[PDB]
Amino acid sequence: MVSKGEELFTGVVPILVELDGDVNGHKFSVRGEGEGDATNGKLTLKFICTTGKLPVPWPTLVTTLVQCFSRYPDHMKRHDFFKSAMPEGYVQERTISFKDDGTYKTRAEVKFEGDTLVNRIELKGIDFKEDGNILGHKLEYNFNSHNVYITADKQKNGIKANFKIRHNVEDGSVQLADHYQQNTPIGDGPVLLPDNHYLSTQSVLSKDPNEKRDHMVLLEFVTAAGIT
């Protein structure tokens, strides 16, 4: 019944996230640690900017900073590409276009290293305005998700997705972030190629009053739906 890849996610799994970024020449790194519980779709992580002050807003990094922790209902278990690629993992590539501002490109590898699920990311941003909403830190902190639709990408032997995130800006406007995503398995073994469905996310981002460093505490639930 339970697949190798699924089996890796039956309990609580430690997570490590590492990002190296360069946005308009402003270089920065982020490290996060916590754990994920795919049974409940639950993530708890704390992130620190290891290089000082983050040059972009925390909320603009959330989507970049482990969809293998999604809760797939039993009846959707054929449609879980992310776990089927484990432990060897997958590459996750995105572009994130901020309307009337710059663009990020991101490349991540998500895989097991021992019993830890590791997300290692490189991020480059270009075309940003130095006093705009992103480099000017003009965004509100918590982010609002809506359903993210996943489809198979046959050429990649993986999945793709496109979705919009909107951030509130301090001047009452809304900052759009158009995401396009492609995921490719790292291994050469078979993976599940899903029928069309979606992931629904909820989150809270908070601060730890005892942390002096620039940081983000994240609580997240993710759950697959759309097939019965």
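Residue numbers in this text run from 1 along the chain shown.
Going by what the header records, the deposited coordinates were determined by X-ray crystallography, 1.3 Å.
Cβ atoms are placed via backbone N, Cα and C, with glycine included.
As recorded in Swiss-Prot, the features of this protein are as follows:
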type: MUTAGEN; residues: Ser145 to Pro (Swiss-Prot position 147); note: Increases fluorescence at warmer temperatures such as 37 degrees Celsius
type: MUTAGEN; residues: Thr201 to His, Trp or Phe (Swiss-Prot position 203); note: Results in significantly red-shifted excitation and emission maxima
type: MUTAGEN; residues: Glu220 to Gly (Swiss-Prot position 222); note: Suppresses the 399 nm excitation peak, leaving only the longer wavelength peak at 475 nm
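Overlay of Swiss-Prot annotations on the structure.
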residue : record               : Cβ neighbours (10 Å)
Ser145  : mutagenesis position : 18
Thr201  : mutagenesis position : 21
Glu220  : mutagenesis position : 20
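Between the alpha carbons (Cα) of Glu220 (mutagenesis position) and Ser145 (mutagenesis position) lies a span of roughly 11 Å. For the pair formed by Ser145 (mutagenesis position) and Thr201 (mutagenesis position), distance between Cα atoms is given as 6 Å, rounded to the nearest Å. DSSP assigns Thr201 (mutagenesis position) to a strand segment in the three-state reduction.
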